[PDB]
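Visitor: I have a structure here, written as structure tokens, and I will follow up with some questions on it.
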Amino acid sequence: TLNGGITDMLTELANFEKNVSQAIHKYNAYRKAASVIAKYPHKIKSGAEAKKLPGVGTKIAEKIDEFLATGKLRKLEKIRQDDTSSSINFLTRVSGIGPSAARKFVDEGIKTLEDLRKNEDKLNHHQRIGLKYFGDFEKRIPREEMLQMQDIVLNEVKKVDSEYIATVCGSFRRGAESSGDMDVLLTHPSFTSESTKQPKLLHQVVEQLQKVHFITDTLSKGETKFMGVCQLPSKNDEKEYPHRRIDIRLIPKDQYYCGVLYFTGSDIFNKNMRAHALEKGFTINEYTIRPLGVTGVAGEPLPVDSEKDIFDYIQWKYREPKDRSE
DNA sequence: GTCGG
DNA sequence: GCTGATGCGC
DNA sequence: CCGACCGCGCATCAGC
Ligand SMILES: CC(C)(P(=O)(O)O)P(=O)(O)OP(=O)(O)OC[C@H]1O[C@@H](n2cnc3c(=O)[nH]c(N)nc32)C[C@@H]1O
Ligand SMILES: [Cl-]
Ligand SMILES: [Cl-]
Ligand SMILES: [Cl-]
Ligand SMILES: [Mg+2]
Ligand code: NA
Ligand code: NA
Ligand code: NA
């Protein structure tokens, strides 16, 4: 929050480029600048000082000078007045509605919360649930609640098969005091990069979590990735808890470290680490770290037995999860 | 929008 | 039905 | 300059 004013601006500009402009790289350009500045241990005095950080160029430098002087950005002042941009930004806040669908809904006259609600028929399944829990999904989850959720998920998984290992990742693993949702990495001895000795491994877990009324809805579900909704149980006479988004990723047991690296994030940290990797001649995904041949084709997986091994391959000193929140 | 070759 | 490309999300 | 910008699971559609 040291340069919160500036970081909020950039994030607003990022969201604009992504939602309205559908300009993915401009979106990432702004988020990275915001990330880099949020990490800067000094209260930025000028755009010149900002431009020294990597990710901040000449354009963002001008904007930062304007913000510091007026306390705002004209470009944003106008954007907030443009009804189309405002409508598109709003709609995109519903899970399942992206830049394209948002713009299309607007063309059709579907622009508000009320509109969406009276037009459920025009929404696929995911959007339908996103609208259903529109309010809850914007609420934060206190670490205390994440802890209760962790307990339920681990114990229920333990009941299905004592050999399952569920690891809560995301901002939780990074030590945050509150998370936007719950991310669960899951492994089972039967599922390795070598073979799937048992079917429905993920399905069985989902089923059990639904059986105890923890998982309440499903946005999407496949053999290895579940995207849905969950809710902590409330006590007698106690108001129930908000519904929460939950992601469960089944990953080959032998590829745990690359998997937990991926799922721990942050997303920008991942983007930065993978980029640095390429420069170092390696390619990283949630399954493996491979070398880049002369041509450019990925080689065979390199041996990995800890997250640190991955860091070593790219010549980066290890960074604990708590320090990966970029 | 920013960066590196 | 399939594969491949596009949305959307992590 | 100007090309690259991480990598992938699932839902959905076009074309066959
Ligand atoms: C701060 C959070 C948004 P929250 O607390 O508000 O939930 P989070 O938990 O950090 O991220 P979230 O739940 O969206 O995705 C989980 C992880 O998936 C990885 N991940 C997400 N997006 C990407 C991406 O674009 N690329 C890669 N490689 N990994 C990603 C890194 C992410 O950490
Ligand atoms: Cl772009
Ligand atoms: Cl691994
Ligand atoms: Cl791979
Ligand atoms: Mg999360
Ligand atoms: Na810079
Ligand atoms: Na959305
Ligand atoms: Na998530």
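The residue numbers of chain A are those assigned by Swiss-Prot, with the residues present covering 10-335 sequentially.
The backbone N, Cα and C atoms fix where each Cβ goes, and this holds for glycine too.
So Swiss-Prot lists these for the protein:
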{"type": "MUTAGEN", "residues": "A:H34 to G", "note": "Decreased 5'-dRP lyase activity. Decreased ssDNA binding"}
{"type": "MUTAGEN", "residues": "A:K35 to A", "note": "Decreased 5'-dRP lyase activity. Decreased ssDNA binding. Loss of 5'-dRP lyase activity; when associated with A-68 and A-72. Decreased ssDNA binding; when associated with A-68 and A-72. No effect on structure shown by circular dichroism"}
{"type": "MUTAGEN", "residues": "A:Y39 to F", "note": "No effect on 5'-dRP lyase activity"}
{"type": "MUTAGEN", "residues": "A:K41 to R", "note": "Abolishes ubiquitination; when associated with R-61 and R-81"}
{"type": "MUTAGEN", "residues": "A:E75 to A", "note": "Slightly decreased 5'-dRP lyase activity. Decreased ssDNA binding. No effect on structure shown by circular dichroism"}
{"type": "MUTAGEN", "residues": "A:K84 to R or A", "note": "No effect on 5'-dRP lyase activity"}
{"type": "BINDING", "residues": "A:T101, A:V103, A:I106", "note": "K(+) 2 binding site"}
{"type": "BINDING", "residues": "A:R149, A:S180, A:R183, A:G189, A:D190", "note": "dTTP binding site"}
{"type": "BINDING", "residues": "A:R149, A:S180, A:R183, A:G189, A:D190, A:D192", "note": "dGTP binding site"}
{"type": "BINDING", "residues": "A:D190, A:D192, A:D256", "note": "Mg(2+) 2 binding site"}
{"type": "MUTAGEN", "residues": "A:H285 to D", "note": "Affects DNA-directed DNA polymerase activity; contrary to wild-type enzyme, the mutant efficiently extends mispaired termini in gapped DNA. No effect on secondary structure shown by circular dichroism"}
Visitor: By a simple count of other Cβ atoms within 10 Å, which of A:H34, A:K41, A:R149, A:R183, the recorded positions in the record, is least packed?
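Guide: Counting other Cβ atoms within 10 Å of each of the recorded positions A:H34, A:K41, A:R149, A:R183, the minimum falls on A:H34.
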Visitor: Around A:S180 (dTTP binding site), how many other C-beta atoms are within 10 angstroms of its C-beta?
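Guide: Cβ-Cβ neighbours of A:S180 (dTTP binding site) within 10 Å number 24.
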Visitor: Here are the recorded positions: A:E75, A:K84, A:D256. Which has the lowest count of other Cβ atoms within 10 Å?
Guide: A:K84
Visitor: So if I draw a 10 Å sphere around the Cβ of A:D192 (dGTP binding site), how many other Cβ atoms end up inside it?
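Guide: That number is 21.
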Visitor: Please report the Cα separation of A:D256 (Mg(2+) 2 binding site) and A:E75 (mutagenesis position) in Å, rounded to an integer.
Guide: 40
Visitor: Let me know the DSSP-derived helix, strand or coil state of A:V103 (K(+) 2 binding site), please.
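Guide: Where A:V103 (K(+) 2 binding site) sits, the three-state DSSP reduction gives coil.
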Visitor: Applying the rule Cβ within 8 Å of the centroid of the Cβ atoms of A:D190, A:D192, A:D256, what extra residues of the same chain belong around the Mg(2+) 2 site?
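Guide: Not counting the recorded site residues, we get A:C178, A:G179, A:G189, A:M191, A:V193, A:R254, A:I255, A:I257.
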Visitor: Which residues, sitting 6 or more apart from A:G189 (dTTP binding site) on the same chain, put a CB under 8 Å from its CB?
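Guide: For A:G189 (dTTP binding site), the qualifying residues are A:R149, A:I150, A:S180, A:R254.
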